[PDB]
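Participant: I'd like to ask some things about the structure below.
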Amino acid sequence: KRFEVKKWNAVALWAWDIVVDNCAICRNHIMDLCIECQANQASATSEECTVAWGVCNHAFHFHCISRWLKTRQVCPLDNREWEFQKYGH
Amino acid sequence: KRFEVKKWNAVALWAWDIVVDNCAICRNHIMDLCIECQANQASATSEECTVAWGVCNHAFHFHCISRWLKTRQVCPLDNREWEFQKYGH
Amino acid sequence: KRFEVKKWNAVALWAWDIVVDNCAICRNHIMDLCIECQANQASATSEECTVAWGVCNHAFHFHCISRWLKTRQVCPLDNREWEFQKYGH
Amino acid sequence: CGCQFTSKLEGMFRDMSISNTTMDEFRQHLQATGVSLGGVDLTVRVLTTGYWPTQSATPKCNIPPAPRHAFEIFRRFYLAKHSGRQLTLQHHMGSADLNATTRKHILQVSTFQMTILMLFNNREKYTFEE
Amino acid sequence: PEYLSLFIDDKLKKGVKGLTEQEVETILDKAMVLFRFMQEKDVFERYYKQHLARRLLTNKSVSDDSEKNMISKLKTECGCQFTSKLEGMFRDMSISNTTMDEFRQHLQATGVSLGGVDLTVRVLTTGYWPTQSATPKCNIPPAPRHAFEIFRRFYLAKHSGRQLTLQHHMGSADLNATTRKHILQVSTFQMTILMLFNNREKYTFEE
Amino acid sequence: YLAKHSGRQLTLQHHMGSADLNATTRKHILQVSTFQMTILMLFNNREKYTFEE
Ligand SMILES: [Zn+2]
Ligand SMILES: [Zn+2]
Ligand SMILES: [Zn+2]
Ligand SMILES: [Zn+2]
Ligand SMILES: [Zn+2]
Ligand SMILES: [Zn+2]
Ligand SMILES: [Zn+2]
Ligand SMILES: [Zn+2]
Ligand SMILES: [Zn+2]
């Protein structure tokens, strides 16, 4: 051949157990509202309900994980302490 | 085809760090005497020096590992306590 | 053929991450002075700044690695402790 | 007996336990990736040399195309799983289920007739020399 | 703050600017003093993190020591709000190089395809690095594609607990061309077009 | 090495090592210390050479 690839320096991304099909807290979906929002428009003003990402790469609704901060907050999908590393999918 | 294999029930064997090329204690070989035997015939009467196998699947000469039992015996290739599970290669 | 090679007993040399194009400490080059020498003649008296080689086969300027011996000296390109095995390229 | 050889007996029982855990481990490994298609149904086992008397684990023989790719997949996946295990190939242990085909009756080979039957599948009318 | 971040990136990547570490410490102190009388720290931190991503996902060996000085100055200036996440993505880069060593050991044990030779693959987390746009779904050149397959398989068999995603907007490669054999460089953007050219030349935009 | 130990790069040299050249009335094996291998290979490719060749 005329051009042959010798080295490749790709970067791989990964997530723990985000479950796109279902919030592990609310069991609706990774998107499309939560159990305590229901109607998408209602009185939301651009739907403040977003997706919360922690240092443990686990994804839930920001509303879903905000209700669990009051009591024990141990990211119930693992033993890591839940943080807030990214907002929005 | 006339005959197609559906299931296979093989058994896999494995060893930790036996190093066939060298006793990790004596650095001569897994076989062929040790540092304190040297000549194969000498006065050995069928060469009592054999290969000692432990529960940690590590292999040395029986003479090699017998000298280490006096002091700390922690199978210096790992943290497991050395045992005597098999004699002879 | 009349002469055919049967055995070959070559010896292979290798280096870890010397980076000929750049000192990993100073980022100028493997040769051609360092950050704290600049002018080649100045007042150098044959340019005492040479290339230092360690047991970890990593190459920097002798001046580059001498400034790192004061603090932690762990050969920051790996975990091996830096030594002085060769002077001069 | 006491505590002379009973401990090693329960140790090889624990080896069987480790073997079955490794079974489902490789099952999930093939379910996720498993490039080798010959891994339709794998029932591989993992044992230690010290416990079981498998010192004669060096019959060096060929392996049939589909289960041979099964063994390739096994080796690769298991080595990624735990770099540090000298995977040695052997034939004097285990079994298999050969699906033959008027109905489809499944035979059984104890890893001794697999190579001969695979050679017959590749080409019939063989003999001792072949 | 964006221009300040660009200036600090230029001073931290280009070693020519500020040779001896003496004038480097003074210039860093002056830069942090100037940043002291500055508001809107959020955009400054965001752009500094973006510059970190740019400088750590490219050719390394930029300083391998000044990073400690930068994080120490950030600790004494910002505090413990975003510096912890900075050192966390640094630990991610350590995790990246450890997983690169893991893939090298996997190619050493197996390496079915020749595409998996010196695979400089890297592993990062979604939360730390701003890689939320990790879904360019594009074809991969045969050998690199097989290499990626092998790497995925190995990593999974190892910690089975991560959903590896494919992307193209990051990394680089070294294309060995061939009168001498000069090796080119593609930043994972021209690999597909060049592979298509290798498969068949005389292509256009439609192809 | 590129596939396995990719943490280093090798360099080629000739001033070290040896070799066993199988010549061929019997088949006597010669010995070259990686210095005469190139000249003998050129002779094998084409005999009747000189210093210029
Ligand atoms: Zn939810
Ligand atoms: Zn909500
Ligand atoms: Zn978590
Ligand atoms: Zn020994
Ligand atoms: Zn002995
Ligand atoms: Zn051991
Ligand atoms: Zn330097
Ligand atoms: Zn100097
Ligand atoms: Zn080093």
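To match Swiss-Prot, the residue numbers of chain C are left as they are there, and the shown ones run 20-108.
How was it done? The header gives electron microscopy, 8.0 Å.
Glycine is treated like the rest: Cβ placed from N, Cα and C.
Grabbed the feature section from Swiss-Prot, which reads as follows:
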BINDING   C:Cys42, C:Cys45, C:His80, C:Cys83  Zn(2+) 1 binding site
BINDING   C:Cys53, C:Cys56, C:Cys68, C:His82  Zn(2+) 2 binding site
BINDING   C:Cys75, C:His77, C:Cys94, C:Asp97  Zn(2+) 3 binding site
MUTAGEN   C:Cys53 to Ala  Strong reduction in ligase activity; when associated with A-56
MUTAGEN   C:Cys56 to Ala  Strong reduction in ligase activity; when associated with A-53
MUTAGEN   C:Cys75 to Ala  Strong reduction in ligase activity; when associated with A-77
MUTAGEN   C:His77 to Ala  Strong reduction in ligase activity; when associated with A-75
MUTAGEN   C:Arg91 to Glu  Impairs UBE2R2 activation by neddylated Cul2-RING(FEM1C) complex
Participant: Per DSSP, C:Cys53 (mutagenesis position) is which: helix, strand or coil?
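Facilitator: The residue in question, C:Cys53 (mutagenesis position), is coil (DSSP, three-state).
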Participant: Pull out the recorded positions from the set C:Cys45, C:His77, C:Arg91, C:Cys94 whose C-alpha sits within 10 Å of the C-alpha of C:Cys53 (mutagenesis position).
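Facilitator: Qualifying among C:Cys45, C:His77, C:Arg91, C:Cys94: C:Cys45.
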Participant: Inside 10 Å of the Cβ of C:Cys53 (mutagenesis position), count up the other Cβ atoms and send me the figure.
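Facilitator: So the number of other Cβ atoms within 10 Å of C:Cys53 (mutagenesis position) is 22.
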Participant: With C:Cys94 (Zn(2+) 3 binding site) as the reference Cα, tell me which of the recorded positions C:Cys42, C:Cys45, C:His77, C:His80, C:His82 is the closest one.
Facilitator: C:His77
Participant: Using a 10 angstroms cut-off on Cβ to Cβ distances, just flag whichever of C:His77, C:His80, C:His82, C:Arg91 is the loneliest among these recorded positions.
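Facilitator: Relative to the other recorded positions in C:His77, C:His80, C:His82, C:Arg91, C:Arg91 has the fewest Cβ atoms within 10 Å.
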Participant: Using a Cβ cut-off under 8 Å and a sequence separation of 6 or more, which residues in the same chain sit near C:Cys83 (Zn(2+) 1 binding site)?
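Facilitator: Expected: C:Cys42, C:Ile44, C:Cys45, C:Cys53, C:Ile54, C:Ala71.
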Participant: Provide the three-state secondary structure of C:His82 (Zn(2+) 2 binding site) computed with DSSP.
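Facilitator: In three-state terms, C:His82 (Zn(2+) 2 binding site) counts as helix.
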Participant: Taking only C-alpha atoms and a 10 A limit, tell me which of C:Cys56, C:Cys75, C:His77, C:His80 are near C:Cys68 (Zn(2+) 2 binding site). These are the recorded positions.
Facilitator: C:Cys56, C:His80
Participant: How big is the Cα-to-Cα gap, in Å, between C:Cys56 (mutagenesis position) and C:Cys75 (mutagenesis position)?
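Facilitator: Each residue's Cα considered, C:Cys56 (mutagenesis position) and C:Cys75 (mutagenesis position) end up 25 Å apart.
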Participant: Of C:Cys42, C:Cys45, C:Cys56, C:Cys75, C:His80, C:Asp97, the recorded positions listed, which put a C-beta under 6 Å from ligand 9? Please answer none if none do.
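Facilitator: By the Cβ criterion, which requires under 6 Å to ligand 9, the hits are C:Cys75, C:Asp97.
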Participant: Of C:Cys75, C:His77, C:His82, which recorded positions come close to ligand 7, meaning Cβ under 6 Å from one of its atoms?
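Facilitator: Among the recorded positions listed, not one has its Cβ under 6 Å from ligand 7.
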Participant: Which residues in the same chain, at least 6 apart in sequence, have a Cβ under 8 Å from the Cβ of C:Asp97 (Zn(2+) 3 binding site)?
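Facilitator: Looking at Cβ-Cβ distances below 8 Å from C:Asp97 (Zn(2+) 3 binding site), excluding near sequence neighbours, one finds C:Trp35, C:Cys75, C:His77.
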